[PDB]
Amino acid sequence: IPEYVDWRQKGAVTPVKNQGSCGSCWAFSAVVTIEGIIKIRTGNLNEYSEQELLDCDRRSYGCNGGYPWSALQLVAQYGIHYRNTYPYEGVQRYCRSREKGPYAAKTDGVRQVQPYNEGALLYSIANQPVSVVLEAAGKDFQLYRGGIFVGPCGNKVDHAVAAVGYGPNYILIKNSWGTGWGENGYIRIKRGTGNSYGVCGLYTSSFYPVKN
Ligand SMILES: *[C@@H](C(=O)O)[C@H](O)C(=O)N[C@@H](CC(C)C)C(=O)NCCCCNC(N)=[NH2+]
């Protein structure tokens, strides 16, 4: 795999979103990976609905948090609508998938990256955007403005994001806190430290969609 990957440069990443106060990061994270794999497999970049996963993933807890793997399983089992059809409201409401016509996109499964393994994660990122988790509660992460982030931070993961690239010393992350946070919405997180958890626990739990 190459020394640099940046899925934005291949036109496979949509604009940075803001989840607001709702604990919907798990849905935003999943949608980044759907938008990516559909561009990779079909040539077309579209925005898909975080709100639909928020409302409809019965294994998750709405704005009280959720699971990227369950959200991804939902898209593989049923499908997902365009963001325009099912726009983001920042609050969990009833599942309205049935009321909104046929699904826009569908995937074929979900796989997990072997946890606590930097190289396995890089291998997956070289193939597509990956849903990853990290510890975001620390004030160093909250106040991040730019550069390759080394912490301080622990490994108590609490925030789902999307890895959309990497370089020799970092993994490139699309956050869902708006374009004014970090590097226009992104953070580069230090890698290669020898810590099996990853910086801020970045290697704890990583999933990606499969599409034939
Ligand atoms: C993340 C966010 O929006 O910043 C959000 O709090 C979240 O989804 N957290 C997850 C953990 C990450 C995926 C690591 C979470 O806490 N999931 C478990 C669901 C919440 C616990 N149970 C109940 N009933 N609320």
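We're sticking with Swiss-Prot numbering for chain A, so the shown stretch reads 134-345, in order.
Using the three backbone atoms N, Cα and C, a Cβ is placed for every residue, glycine included.
Swiss-Prot has this to say about the protein:
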ACT_SITE  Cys158  active site
ACT_SITE  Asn308  active site
BINDING   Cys158  leupeptin binding site
BINDING   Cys158  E64 binding site
MUTAGEN   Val165 to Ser  Slightly enhanced thermostability and higher optimum temperature; when associated with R-307. Enhanced thermostability and higher optimum temperature; when associated with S-169 and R-307
MUTAGEN   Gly169 to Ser  Enhanced thermostability and higher optimum temperature; when associated with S-165 and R-307
MUTAGEN   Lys307 to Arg  Unstable. Slightly enhanced thermostability and higher optimum temperature; when associated with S-165. Enhanced thermostability and higher optimum temperature; when associated with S-165 and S-169
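Checking Cα-Cα distances from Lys307 (mutagenesis position) against the recorded positions (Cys158, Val165, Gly169) with a 10 Å cut-off leaves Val165, in sequence order.
When Cβ atoms from all protein chains are considered, those within 10 Å of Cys158 (active site) total 23, not counting its own. Among the recorded positions listed here, namely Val165, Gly169, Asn308, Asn308 has its C-alpha nearest to that of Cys158 (active site).
Cα-Cα distance from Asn308 (active site) to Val165 (mutagenesis position): 10 Å (rounded to the nearest whole number). Checking the recorded positions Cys158, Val165, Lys307 against ligand 1, the ones whose Cβ sits under 6 Å from it are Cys158. Sequence-distant neighbours of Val165 (mutagenesis position) (same chain, six or more apart, CB under 8 Å from its CB) are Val146, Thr147, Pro262, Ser264, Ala295, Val297, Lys307, listed in sequence order. In the three-state DSSP scheme, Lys307 (mutagenesis position) falls into the strand class.
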